[PDB]
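What follows is a short report on a single structure.
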Amino acid sequence: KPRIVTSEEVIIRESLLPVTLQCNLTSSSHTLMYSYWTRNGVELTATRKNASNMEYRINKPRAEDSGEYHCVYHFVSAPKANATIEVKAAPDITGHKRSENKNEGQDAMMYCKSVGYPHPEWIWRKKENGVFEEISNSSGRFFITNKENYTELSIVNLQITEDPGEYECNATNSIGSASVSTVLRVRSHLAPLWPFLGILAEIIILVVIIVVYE
Amino acid sequence: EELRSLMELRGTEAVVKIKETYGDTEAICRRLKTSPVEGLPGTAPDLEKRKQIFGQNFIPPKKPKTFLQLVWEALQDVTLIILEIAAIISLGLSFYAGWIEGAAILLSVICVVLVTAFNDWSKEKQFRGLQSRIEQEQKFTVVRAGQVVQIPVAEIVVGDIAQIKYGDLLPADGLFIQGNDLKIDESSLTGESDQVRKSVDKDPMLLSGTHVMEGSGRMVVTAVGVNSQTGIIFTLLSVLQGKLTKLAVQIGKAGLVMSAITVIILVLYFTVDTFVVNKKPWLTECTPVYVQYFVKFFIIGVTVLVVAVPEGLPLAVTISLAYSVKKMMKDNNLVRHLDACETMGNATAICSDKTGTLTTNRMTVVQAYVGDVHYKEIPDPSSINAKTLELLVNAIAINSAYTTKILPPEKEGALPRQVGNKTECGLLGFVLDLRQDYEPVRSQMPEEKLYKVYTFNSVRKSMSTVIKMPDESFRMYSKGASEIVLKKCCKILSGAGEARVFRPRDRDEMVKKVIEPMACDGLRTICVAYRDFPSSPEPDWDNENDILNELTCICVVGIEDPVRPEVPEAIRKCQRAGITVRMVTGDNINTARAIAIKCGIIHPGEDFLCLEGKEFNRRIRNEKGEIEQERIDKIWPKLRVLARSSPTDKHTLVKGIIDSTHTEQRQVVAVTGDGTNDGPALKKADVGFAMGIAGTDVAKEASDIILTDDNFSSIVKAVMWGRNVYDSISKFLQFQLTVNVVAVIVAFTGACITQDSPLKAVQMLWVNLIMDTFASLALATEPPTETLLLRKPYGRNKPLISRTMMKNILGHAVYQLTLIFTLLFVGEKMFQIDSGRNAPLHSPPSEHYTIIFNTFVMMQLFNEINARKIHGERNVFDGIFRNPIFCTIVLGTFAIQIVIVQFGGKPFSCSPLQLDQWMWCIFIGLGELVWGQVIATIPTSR
Ligand SMILES: *[C@@H]1O[C@H](CO)[C@@H](O)[C@H](O)[C@H]1NC(C)=O
Ligand SMILES: *[C@@H]1O[C@H](CO)[C@@H](O)[C@H](O)[C@H]1NC(C)=O
Ligand SMILES: *[C@@H]1O[C@H](CO)[C@@H](O)[C@H](O)[C@H]1NC(C)=O
Ligand SMILES: *[C@@H]1O[C@H](CO)[C@@H](O)[C@H](O)[C@H]1NC(C)=O
Ligand SMILES: *[C@@H]1O[C@H](CO)[C@@H](O)[C@H](O)[C@H]1NC(C)=O
Ligand SMILES: *[C@@H]1O[C@H](CO)[C@@H](O)[C@H](O)[C@H]1NC(C)=O
């Protein structure tokens, strides 16, 4: 089994100092073919060389670079040796729906896509009375789906008295936590009737004035 | 052919030339492959053939411009070019989506140019249609196949035999064959105003473009089209618009200032917030985004400029005319010069002519003095004296012209046709009414017996004939105006069918009993006398003053023309509308006043002068023999009826009235003269009407407007349209100004509180299109109403924007501004649809700004209806359906607006809306009408 010595784990702060990840093939009796880095199982570009010892230089550390890096070693007649260097930072929410407008009796969905490592755990809450309260499954209309980076909350058979409000996703992990919000509003079925009555009233008063004028 | 050199006789050269070539006029007539004076075959192929090769059509094309050059010219606007280059820069700079804005701006500019070009083309087509009809109206009498027929002037071809009467205008160059007393002025070609008398033996040349003065006859056309001696010269060759363009340039300057202020404010705010507040150096990496922000601000400014400045405002009036003239002909007002379409609206005085206008021009007899018995009604032949009918009918038949024949009625149960002299036709109709026929007498009465015929001349004032049928005697029959021949007659035939003693002693009693009642009733008097000349060795008939004396009067006939039933009401309406109508006529003062009192021109119990021409001329020439303005200044204001007036007197009256400074407001007059000598008088006035049914071509040539029915009421119609045009422009202006205010404000403070305007480039271009072009086509073409004659004529120094229009503009602008601001700042809460305020660059369209744009367009559409009334009328929907164009434009704009809001989101910076939002937008639109109804209660005087 080839021996790989890897650099120590790094935490990405807001500091502007670039980061170097190192790994050395200290012991190997096989004819090396190539070596190359991976992030989250994805090949990084322009990384294949002889590279009996390999250095990966990240000039601009951000949360969206933190990941489970490996430097995989492919030999002529030996199994690849991967190893692992973990880079972690506080999670950062990158995309969410700023508003959700649905008529009652339909389906609503809200998602909070983020980046970071460790893959954070997602919690949804409602802003009630100026504070945040954990949602209650109650009738079972709430479907919460969690994934490695993506989460979503879906509501079926939208009512008018509980559903409208503000929902927050909180996304916590070991390094830090990050939360964002979304506003949900449900439209009434008989809303269009009132302005129609207004138009009717204006027509009535206008015709009354005109016929009185004659 | 050789005919081109055959003209320009100018003496007795071309006569010898035609003698050398063919001998005589009949010889060229036969060679011409043309039937002589008796007629013409008139077959279509032969006439069309001789029109192509042997002749030339009168069709100057003038080459009107086509659509391509029109759109090319429309594309030449500077502001549109600036917008185009700004859009190109923004499009290209997007790569160093975003191309959507540039593509939309390009397409909208192209569409606007196309629409403007189409509008101009349609207006020009309307004008060409009017010109085609004005050309069609012309007609000349010729003879073909032995039948006298009237044909369009464009149709005459070489060889046609044309009949020439006094006052006609010669259309083509021809040769004289037969006629009498053909005297024509040729001053238009030779410069000499002397009446050249044409004869077969001395000058048989007739030239087109010359005015026939006296005589009649026939001619054979030789040269037509550009081959004529008048076409060679051609081949080798308002008040309102000034105010409109002044207002346009003022508003353009204001808009330019506003646009510059907005752009500099945006740039300063952006640079101060980005660099001074936030500590950022002049980085070269973010230069493209900074210059893109600058280009966006510049595009906002350019759009503000392109909406603020009014383009095509001075062209508004023309549009109205282009959609009014074709309807004015329905009121029998055929207009030649468009400049008089609106000037007649300001007209304050109308000078009218008696015959033709106020009368029917038909002669009907009611009362007659015969047998020393007055008859208020037509008497039967039973009650009459001895030998008087036979002699009277014989004298009437012989003395009157034979060529004039009363046609059989054949009018499908209507009045019989009258041809010839009016008074003569009246006498013949009276004879036929008395159960006597003059045809048997005239058929057996040969022309040789009438050796001497004195035709009615101005000097002699009588018309008479002599026959030598009696043995050792002669019989003469005379007709006169009952004043000239009354002095001549010295015996009374009405005693017992025999002559009596007539003296100056009973001259007073007879003139009091006869002339005064007919004159009071409004009847011109015609007297018929006869005498028996003895067979002297040599009577001196040359001196008709003395030889034609000692007559016997057969009877006296009073003849008159009924006054039309429409003239009284029209005159009353004109006097109500601040226009004074005077009357000028050549008849005697008594009958003139009798007609005027019935027509309502002069009130019974009022001190209106009715002086005749003699006293008029004497009063204005009490000096050494010249006319001064000061003397006229005391005569014209109170002169109603003028009698025995030569046309030069009418010209003098018009000149004196038009340039007088006696009153504070300059006078504009309308004279309706018709005659061969009515040239200068008609031309001097501002607008000169002419007669259509019976009018000399010389009068029609120099007249601005012609009446195809001769009725006076038609003149009134002109006045109506002459006012309507002005009102139309007025109302259009109102609407536009309102929009032009709100837009500017909504883009200035919008660029001051925030960094963007609620309306983007394409939306504001659509607003510009709807506010200018469709508004001009919808509001500026409205039908006139009869209430336009209830206000006094407008002065010259009247401000273009009245107080009521300013009130309407300010009130509607205030309402629109407050509602749009409320929707912009607070409308996030009311609809619960988030906020588009402070949107980042390339932000997706948001409902918050789509609501603002939609409600703005809806307010404009529903305020366009409210702008149709200028004088504060509350019934905004009064007479809306009479103009289909307005309804079509409003409904089409509404449908296109719905399509634009619902679909085509990103290019137009709009987002789809639900029924709730649309319902509130329409609610606001109708609230606009409610506020417009409310504002009318504010008193503008206080
Ligand atoms: C790198 O080159 C060395 C020296 O030839 C060799 O031992 C090693 O296997 C190579 N590694 C590769 C090709 O990945
Ligand atoms: C890791 O490899 C690099 C690159 O060759 C070398 O400089 C460094 O000394 C190596 N470190 C160890 C501990 O072998
Ligand atoms: C390398 O192999 C190990 C075997 O335990 C595996 O866990 C790891 O994920 C592999 N690395 C990559 C990048 O696939
Ligand atoms: C809520 O209860 C329903 C019951 O069917 C279930 O489908 C849903 O997954 C539950 N979970 C959450 C997190 O709301
Ligand atoms: C989440 O991870 C998956 C791994 O397959 C990737 O395809 C997807 O783009 C990721 N989404 C992010 C990082 O927002
Ligand atoms: C998330 O939730 C945890 C647990 O309630 C809390 O400590 C943290 O402040 C929350 N905040 C964010 C920003 O995620």
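Residue numbering in chain B adheres to Swiss-Prot, whereby the residues present occupy positions 29-124, 149-289, 339-1043 in order.
Technique stated in the header: electron microscopy, 3.6 Å.
Cβ atoms here come from the backbone N, Cα and C positions, even for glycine.
Annotation of the natural variant B:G283 to S in Swiss-Prot: In dfw; results in impaired long-term Ca2+ export at stereocilia. Annotation note: B:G283 (variant position) sits in a helical segment as assigned by DSSP.
In the three-state DSSP assignment, the secondary structure recorded for B:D454 (active site, 4-aspartylphosphate intermediate) is strand. Summarising the annotation, Swiss-Prot assigns active site, 4-aspartylphosphate intermediate to B:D454.
Cβ neighbour count for B:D779 (Mg(2+) binding site) (all protein chains, 10 Å cutoff from its Cβ): 24. Residues or ranges marked as Mg(2+) binding site by Swiss-Prot: B:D775, B:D779.
Highest local Cβ density among the recorded positions B:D454, B:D775 belongs to B:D775, counted as other Cβ atoms within 10 Å over all protein chains shown. Reported as a whole number, the C-alpha separation between B:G283 (variant position) and B:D779 (Mg(2+) binding site) equals 26 Å. Its Cβ placed at the centre, B:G283 (variant position) has 20 other Cβ atoms within 10 Å. Where 24 residues go unmodelled, between B:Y124 and B:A149, the Cα positions on each side are 14 angstrom apart. Note: the CA-CA distance between B:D779 (Mg(2+) binding site) and B:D454 (active site, 4-aspartylphosphate intermediate) rounds to 12 Å. B:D775 (Mg(2+) binding site) sits 8 Å from B:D454 (active site, 4-aspartylphosphate intermediate), counting Cα to Cα.
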